[PDB]
Amino acid sequence: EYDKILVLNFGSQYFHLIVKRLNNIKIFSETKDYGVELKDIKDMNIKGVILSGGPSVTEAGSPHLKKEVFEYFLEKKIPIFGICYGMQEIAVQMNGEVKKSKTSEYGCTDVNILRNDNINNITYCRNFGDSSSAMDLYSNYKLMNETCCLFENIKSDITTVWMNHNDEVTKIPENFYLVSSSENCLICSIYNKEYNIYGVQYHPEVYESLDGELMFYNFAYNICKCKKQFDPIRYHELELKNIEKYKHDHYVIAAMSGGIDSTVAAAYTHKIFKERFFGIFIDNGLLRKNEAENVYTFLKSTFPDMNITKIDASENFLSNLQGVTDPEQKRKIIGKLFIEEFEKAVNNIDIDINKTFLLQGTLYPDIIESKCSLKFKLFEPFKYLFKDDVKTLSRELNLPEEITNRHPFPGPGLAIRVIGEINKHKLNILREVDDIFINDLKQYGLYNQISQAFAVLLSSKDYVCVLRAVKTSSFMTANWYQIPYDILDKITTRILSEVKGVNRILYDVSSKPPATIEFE
Amino acid sequence: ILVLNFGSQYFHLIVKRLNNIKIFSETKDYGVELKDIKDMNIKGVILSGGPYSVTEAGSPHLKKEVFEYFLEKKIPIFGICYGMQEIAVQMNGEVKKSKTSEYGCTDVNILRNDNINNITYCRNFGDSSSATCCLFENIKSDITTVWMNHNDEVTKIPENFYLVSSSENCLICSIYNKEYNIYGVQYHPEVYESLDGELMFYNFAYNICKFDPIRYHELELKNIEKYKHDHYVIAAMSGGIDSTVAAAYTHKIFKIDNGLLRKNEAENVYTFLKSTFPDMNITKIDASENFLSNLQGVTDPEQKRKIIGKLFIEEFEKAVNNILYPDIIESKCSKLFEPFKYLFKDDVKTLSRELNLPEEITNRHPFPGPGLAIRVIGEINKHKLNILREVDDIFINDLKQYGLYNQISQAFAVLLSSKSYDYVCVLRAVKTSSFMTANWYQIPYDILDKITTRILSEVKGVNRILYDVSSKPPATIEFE
């Protein structure tokens, strides 16, 4: 094959970040699950391997590599990298040892590269052993020269890393040299030149470590050439010129719900390819008030005729789940119904069954969960771009200002956000208060700044609805936004005074993950 | 003096401010009838402010017959806020809708002829118009400042009643009569905000006084102590601040659990009793596993409280076996003896530090009643209680230390059950205003962030925790 980098995830929830800079760097990414057999590697050229973990390994049974994999992985000319847990695993699967760290603090952490001269810049050797001479612990560990291959043009000697470790390594597997010191985690990363292994227990997977993107860049670029990779944007584009050559002879489907992923795909897939594609809209029974129509309206306005269907179907769903507490059950159910309604909708036009390519609202990540722990050859358009990049694409299309700032919707919609009997009247009421809250919220401009806001419900039995808000750095991180009291007293008062049926409002504060992104 | 109850919260703060001066009181609902008055007297009458607009239903229907008798009585009258609106209506005049109204911070102006010439605020009073009451005899200061709460702009007055004042965007805001010394006040003098309001009550009050509270209770207590047949403790010292105070004075001159409470706070609690009670009894009945039981799937509300209640009548008897003002006020207008009533909590607070009490006699959240029945989600089990007690305490822990805790009038936590295992919570914060209202105060964000992170980190069984954002009214303070 012509493939290039492999990135095993042992629960590394910054996996996204690894892929992103791998890409932003103009570079190829590839994915897998850790307990990845070498059964699915393909004899495919791979000049780099990257392992990452950040889920301890001091408790029997924690995840890590398999020997066949590691040894093959080692080879001689094909590099290895390890990171956080990856390093530990790297370390322990070959003569190293590990022990729980003590009170790790992480954070944007300035950190320091380490050469002998830096043996003494360290101004933090007092801890984790003896005396003062900076030189003693250093004398103890291996070391070397200033210029490191994986470090070039840093401008500043100090390296910052935003990092997390609740576990640290205590012995140097094999024979490689020391390249980093941490206040409460002393050895840090150690770089091996014959096993081409370079373990960082910090997280170069961030933007909180710019010198960090640099390290990543450098690593591919240097340890392994990765001479020519593949550019992602260009990808939606070539799948595209390639499809423009045959617009007329080929049919296409869209899966629209107003989701930005969606409108964008269609539109970029609409030009020079106009009369053959049927976007179909399935009501979920759970929308933001008149969201169904607002959504259809936007679509018509964006573009006039692309064979737009509209299928309303609420009661089947409500009936379908008259009073069920299962949650996963709810997902199963909704999925099933959209799949069915979608099948019937598509089939309300009885023709060209297997000459159509469904489109879906899919970027990089969903495609990514594809590997974690009728049917037509598919054609999901966006398989390599990030919500943010797609967001810049939404302006690139010059679509409206309003859509890019969309709180993506869950899918099950209000059902999950509705935690109780699910039915047409109560639910109508909260689609409604959700509206009161969102309008006031957006009235002061927090919409563009509130990553994600959704009144969510609680069946107190009159009724109390709880309001949720989240700052989204990304997919696995969810910090919760605060809203000033002025705005809040009013919003809150407005709702109780205005919507009949609620006696108490709570506001949810729980942070980060905790990713109760929606309650159920 | 008679007070008429129409429901404004300030309606009891009304009585508290009035109480300072030699004063006096009796209680009744809107229809105080006449069988409720005899060989009875007062020289003035205090109307009760309500949120019910008269040209609107629910306006309490004052008994007109009684009103007639009230005039017949031959005594000066005082009508406040709405008492004014209802009163205007018994009379020929009547109101109208809010004149670009509001409440409070508004600063009333006074009037007369010199002062009449003096109003530069009659503009916008109909397309475009231009220009020493018993009530303000000594502020004299010619003006008025106060907390105002009128939804009900009174636009046209009764009969033969000139005005002691007018105001910015509220026109009529004082009515002075000589017919019956009547006065109607649209602004709320019955508040603390009304410094000039203080004298309204005092002067109208004196003018209506042709005794002092502490004075009277100190007296009754000693007399009660005159015979000194006292071996009868007045009541169990559950620890209530009012309790410790009363118990202390009395027991000092002269020679209870389970239901709830937080944790070691509990141990600390009888422990407290002991340090406090050097030589007094600290009875206890640590046994409440029965009723908790009786709480293993049953959630009837009047009943959950009634239950804890007979539960309590129960404890009185079992222990028996081995051997303040506002509350009363709410009960009256609404439809071994209490040692005394001529006092409120603020004053008893001063009494504690006037009697050299330990600190922390003031910054304590007495969730009277269910010690904690209300926070039951429905089912009652030891797991929840302990978890909850722990979280409540983590909750008051942080505020005690950060310094806002004594900042807050009442703080605790409620245990929600609709959150792999899970249950979840609410954090209650209420900077009260009154007995008939409470307003919740924001707790700051960085500090709040940490309190939450600390609770998030201490246990499991609480999946997501949620702050509570509800001011009374609309809905009440204790969540269940």
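We count from 1, first residue shown onward.
Looking at the header, which is where the method is noted, we find X-ray crystallography, 3.6 Å.
Yeah, the Cβs are placed from backbone N, Cα and C, and that goes for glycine too.
Here Swiss-Prot describes B:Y10 to F (Swiss-Prot position 18) as a published mutagenesis experiment; the accompanying note says: Slight increase in affinity for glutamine. No defect in glutaminase activity. Annotation note: B:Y10 (mutagenesis position) sits in a helical segment as assigned by DSSP.
Within 10 Å of the C-beta of B:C81 (active site, nucleophile) we count 30 further C-beta atoms, all protein chains included. B:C81 (active site, nucleophile) carries a helical DSSP state (H, G or I). Marked as active site, nucleophile by Swiss-Prot: B:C81.
When Cβ atoms from all protein chains are considered, those within 10 Å of B:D152 (L-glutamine binding site) total 27, not counting its own. B:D152 (L-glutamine binding site) falls within neither a helix nor a strand when secondary structure is assigned with DSSP, and so counts as coil. Sequence annotations record features per position, and here Swiss-Prot assigns L-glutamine binding site to B:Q85, B:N149, B:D152, B:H188.
Secondary structure from DSSP puts B:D242 (ATP binding site) in a helix. The ATP binding site feature in Swiss-Prot is assigned to B:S238, B:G239, B:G240, B:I241, B:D242, B:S243, B:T244; the stated evidence is sequence analysis.
The XMP binding site annotation in Swiss-Prot covers B:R305, B:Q410, B:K472, B:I477, B:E478 and rests on experimental evidence. In three-state terms derived from DSSP, B:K472 (mutagenesis position) belongs to an extended strand segment. All protein chains included, B:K472 (mutagenesis position) registers 17 other Cβ atoms within 10 Å of its own Cβ.
What Swiss-Prot notes for the published mutagenesis of B:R464 to L (Swiss-Prot position 539) is this: 85 percent decrease in glutaminase activity. Residue environment of B:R464 (mutagenesis position) contains 20 other Cβ atoms, counted within 10 Å of its Cβ in all protein chains.
Here Swiss-Prot notes a mutagenesis experiment, B:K472 to L (Swiss-Prot position 547), with the remark: 85 percent decrease in glutaminase activity.
Sequence-distant contacts (6 or more apart, same chain, Cβ under 8 Å) of B:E478 (mutagenesis position) comprise B:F367, B:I374, B:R375, B:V414. Annotation of the published mutagenesis B:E478 to L (Swiss-Prot position 553) in Swiss-Prot: 85 percent decrease in glutaminase activity; the original residue is retained in the structure shown.
A simple way to gauge crowding: the CB of B:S243 (ATP binding site) has 15 other CB atoms within 10 angstroms, across all the protein chains here. B:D152 (L-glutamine binding site) has B:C81 nearby among the recorded positions B:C81, B:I241, B:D242, B:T244, B:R464, B:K472, counting only those with a Cα within 10 angstroms of its own Cα. Neighbour counts were taken at the CB atom with a 10 A radius for the binding-site residues B:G239, B:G240; the maximum falls on B:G239. Comparing the binding-site residues B:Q85, B:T244, B:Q410 by how many other C-beta atoms lie within 10 angstroms of each C-beta, the top residue is B:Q85. Distance from the CA of B:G239 (ATP binding site) to the CA of B:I477 (XMP binding site) is 22 Å. Proximity to chain A (Cβ-Cβ distance under 8 Å) holds for the following recorded positions out of B:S238, B:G240, B:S243, B:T244, B:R464, B:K472: B:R464. Around B:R305 (XMP binding site), the same-chain residues six or more apart in sequence whose CB sits under 8 Å from its CB are B:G369, B:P370, B:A373, B:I374, listed in sequence order.
13 residues are missing from the deposited coordinates between B:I323 and B:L324, whose CA atoms sit 27 angstrom from each other.
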